[PDB]
Structure formats: C-alpha cells, structure tokens
Amino acid sequence: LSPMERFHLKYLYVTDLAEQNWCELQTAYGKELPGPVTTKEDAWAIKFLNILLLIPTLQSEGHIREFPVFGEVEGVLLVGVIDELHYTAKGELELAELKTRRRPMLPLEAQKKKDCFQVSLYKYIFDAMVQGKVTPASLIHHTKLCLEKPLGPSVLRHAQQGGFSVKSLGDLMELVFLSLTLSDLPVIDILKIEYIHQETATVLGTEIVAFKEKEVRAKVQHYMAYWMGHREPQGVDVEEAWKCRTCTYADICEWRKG
Ligand code: SF4
Ligand SMILES: [Mg+2]
C-alpha cells in the first residue's frame, strides 16, 4: 500500500515536497501522525475563475498575486500558489517569494536549498501550464471531479459578479486551458527569493535561483518515487544531524538511532 493510498492523499502540495527536501522521513511522519458546505467541484471552479481573472490582469496591469498552479508531475498531481508574478522593467516575467523571519538572522543554507526547490517547482509547474502540458483530463483523472454535477450557486455568484457566464464545469475547464496556452503567457524568467525581518523590515538576503530543468526533474522523480511507494523514505544526512534536535518525531525515529 503506497503512502498516497495509506495517507488517503489524491494530490500533493508544493510545500509537501519542500518539507520533503528538509527531511523526507520527517515529512512522512507528518502525514502519518498529524499534529463541507462547498464541494470539490465548487472549490476547483473558484480556482479556475481566479485564473481566468488573473491572466488578463497580469497581461494588462503587469502584476498579480496568489496565482494557483497545478499539474501532473511524475504520476502525481502537484498543486501550489505563487506569491507574486510581475513583468520587470525589461519585460521579463519574474516570480517573487517573500520569506519573513521574526529574528534578524541570515537564513540557513538548508533553508535556502528548501526554498530554492519550492520556487523551482513553481516555475516547473507554471511553465508546463502555459505551454499546454496540463490538460483538463489529467486533473479529472487525479481529482475525481464529476463534470456533469452542476456548479453550486456560490460559484455562479462569484462568476457573474465579474460578468462571465459559466456553462458547466467542463466548459469552465476548457476555457482555462485555452486562456493559459493561447494568451501569450511566457515562461517565468527570474526566480527571486527575498528574506525580510518582520519588525524592522530589514533585507536579510536575496537569492536568485539558477533554474536547471534537468536537475529539477531528477530531484522530483526521486521524491515522487517515495510517494508512489517505490522506495523507502530517507532521513537527513549525517552532516545535517542537527535537524533532529528540534524534530517532532526524533523520539521514535529509528533513522536517528541507526
Ligand atoms: S529525527 Fe531527523 S531523520 Fe528522523 S524524521 Fe526527524 S529530522 Fe528526519
Ligand atoms: Mg509564498
């Protein structure tokens, strides 16, 4: 029985893989020992209507926030939300992820590696979306969305308020696929992480992620291999054994003992 089946998971979040970069075993324990008026058809419809509104905003106002992303990645559906997207002064599409720290210390290199992998996943999924690699069939196969169930009045409220007339959920998805791929949306050019002190608003550092598609794909194939149940989960390396000093599951983790 695969972890996705054991933990009753049908898709994953981008942060689930980011926390998996910190420790795969700690992430596994987090899903095993954790510590309805709307419908999944309605929730995804709201996500689609947000996209249909954000695409022209980014292409006209040049700046958007909270852009949802999704797509099948190595047999697993990965879902995420981009903090910020905007065109630079040179016409480059830049992604911004803001990290606030309560203490004014520089971020750990292990924290930077985890954050670099999170935004690399954002570009990985976003680029696949605007280039026509994410179909409505792949989402329906993974989310079990029933297309003939009519959308609840909460969504038609959220919709016609913006002027658009929705048909069924299937027609809503086909317009999203059209608007993602045929509206001249480019690939994300710049991946930018910014670390800020919460109080004094001091810049604690700024990373510009050097995106390499082959390395990103290889790391994803390795991580998704565990979730599909093809290999045992791994703990942290010995040089990063300090991660278990504060790990919730350090008292029953037999990797830290072995
Ligand atoms: S104790 Fe260390 S190796 Fe074990 S789950 Fe926690 S962080 Fe991972
Ligand atoms: Mg964010």
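Chain A is numbered as in Swiss-Prot, which gives 70-104, 135-357 for the residues shown.
Every residue, even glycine, has its Cβ placed from backbone N, Cα and C.
Per Swiss-Prot, the features are as follows:
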type: BINDING; residues: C92, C343, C346, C352; note: [4Fe-4S] cluster binding site
type: BINDING; residues: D182, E196; note: Mg(2+) binding site
type: MUTAGEN; residues: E196 to A; note: Nearly abolishes exonuclease activity
type: MUTAGEN; residues: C343 to A; note: Abolishes iron-sulfur-binding and affects exonuclease activity; when associated with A-346
type: MUTAGEN; residues: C346 to A; note: Abolishes iron-sulfur-binding and affects exonuclease activity; when associated with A-343
Take the C-alpha atoms of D182 (Mg(2+) binding site) and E196 (mutagenesis position) and report the distance between them in angstrom, rounded. 6
For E196 (mutagenesis position), what residues in its own chain, 6 or more apart in sequence, show a Cβ-Cβ distance under 8 Å? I181, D182, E183, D214, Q217, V218, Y221, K291, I292, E293
Please name the residue among the recorded positions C92, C343, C346 whose C-beta has the most neighbouring C-beta atoms within 10 angstroms. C92
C352 ([4Fe-4S] cluster binding site), number of other Cβ atoms within 10 Å: 18
What kind of secondary structure is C352 ([4Fe-4S] cluster binding site) part of, going by DSSP in three states? coil
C352 ([4Fe-4S] cluster binding site) and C343 (mutagenesis position), compared by Cα position, are separated in whole Å by 9
Rounded to a whole number, the Cα-Cα distance in Å between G104 and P135, flanking 30 unmodelled residues, is 21
Going through the recorded positions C92, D182, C346, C352 in sequence order, which have a CB under 6 Å from an atom of ligand 1? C92, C346, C352
Name them in sequence order: residues not among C92, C343, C346, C352 whose Cβ is within 8 Å of the mean position of the Cβ atoms defining the [4Fe-4S] cluster site. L94, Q95, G334, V335, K342, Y348, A349, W354, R355
Rounded distance in angstrom between the Cα atoms of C346 (mutagenesis position) and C92 ([4Fe-4S] cluster binding site): 10
Using a 10 Å radius around its CB, how many other CB atoms surround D182 (Mg(2+) binding site)? 16
